[PDB]
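Undergrad: First the structure, which I've put down as structure tokens, then a few questions once you've had a look.
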Amino acid sequence: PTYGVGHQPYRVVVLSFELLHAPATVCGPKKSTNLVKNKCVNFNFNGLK
Amino acid sequence: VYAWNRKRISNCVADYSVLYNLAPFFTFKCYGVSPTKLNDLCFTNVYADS
Amino acid sequence: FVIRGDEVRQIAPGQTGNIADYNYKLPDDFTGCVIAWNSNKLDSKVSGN
Amino acid sequence: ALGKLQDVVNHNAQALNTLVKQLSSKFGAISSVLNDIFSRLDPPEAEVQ
């Protein structure tokens, strides 16, 4: 109980990802807009910016 | 460390800016990504551990 | 400022936390230094909020 | 018959074909596309990688 500072344990989580071409499942909270066709615009399709 | 807890989660809209108010001394050493940048990228699958 | 806790260590270029956001922030150059000291017995105030 | 005229054309073609295939080769970064490092790393690491 009254152990040293370094002697105290630490619960560590090492969760990792895999950024590749496969269909993504877990993503951050954002929104979506309409899709224009004949217009040079910026796109952020599934991470591909 | 003897028995891992690997939970391969599925599709969701989990906001990674939720554990920013965790227990004191919450280090974030991302070797390959950025901590504050985890709010716009769409990851394929996350492999958690314990 | 009188910011306290491990968020003092979290005060750095980047590394956005739960306190360092709306307390103090510098441009992304930090052409200077940041001194900090534990004012435990100096500013010990119970109801000096 | 027209060997020395096709040689310069093939050379000028392979010089352009090899110049565009080296854009997909990472020189020590974590990705090749330009809009991939500026979307996953912080400026202190972005300006380095």
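Numbering of chain D is taken from Swiss-Prot, so the residues present carry the numbers 944-992, in order.
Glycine is no exception: its Cβ is also placed from the backbone N, Cα and C atoms.
The following feature annotations were taken from Swiss-Prot:
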VARIANT   D:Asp950 to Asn  In strain: Delta/B.1.617.2, Mu/B.1.621
VARIANT   D:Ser982 to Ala  In strain: Alpha/B.1.1.7
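Could you place the listed features in the three-dimensional structure?
TA: Shown in sequence order, the list is empty: the chain has no residue 6+ apart in sequence with a C-beta less than 8 angstroms from the C-beta of D:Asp950 (variant position).
Sequence-distant contacts of D:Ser982 (variant position), defined by Cβ-Cβ distance under 8 angstroms and a gap of at least six in the same chain, do not exist.
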Undergrad: In which DSSP state, out of helix, strand and coil, do we find D:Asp950 (variant position)?
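TA: DSSP call for D:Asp950 (variant position): helix.
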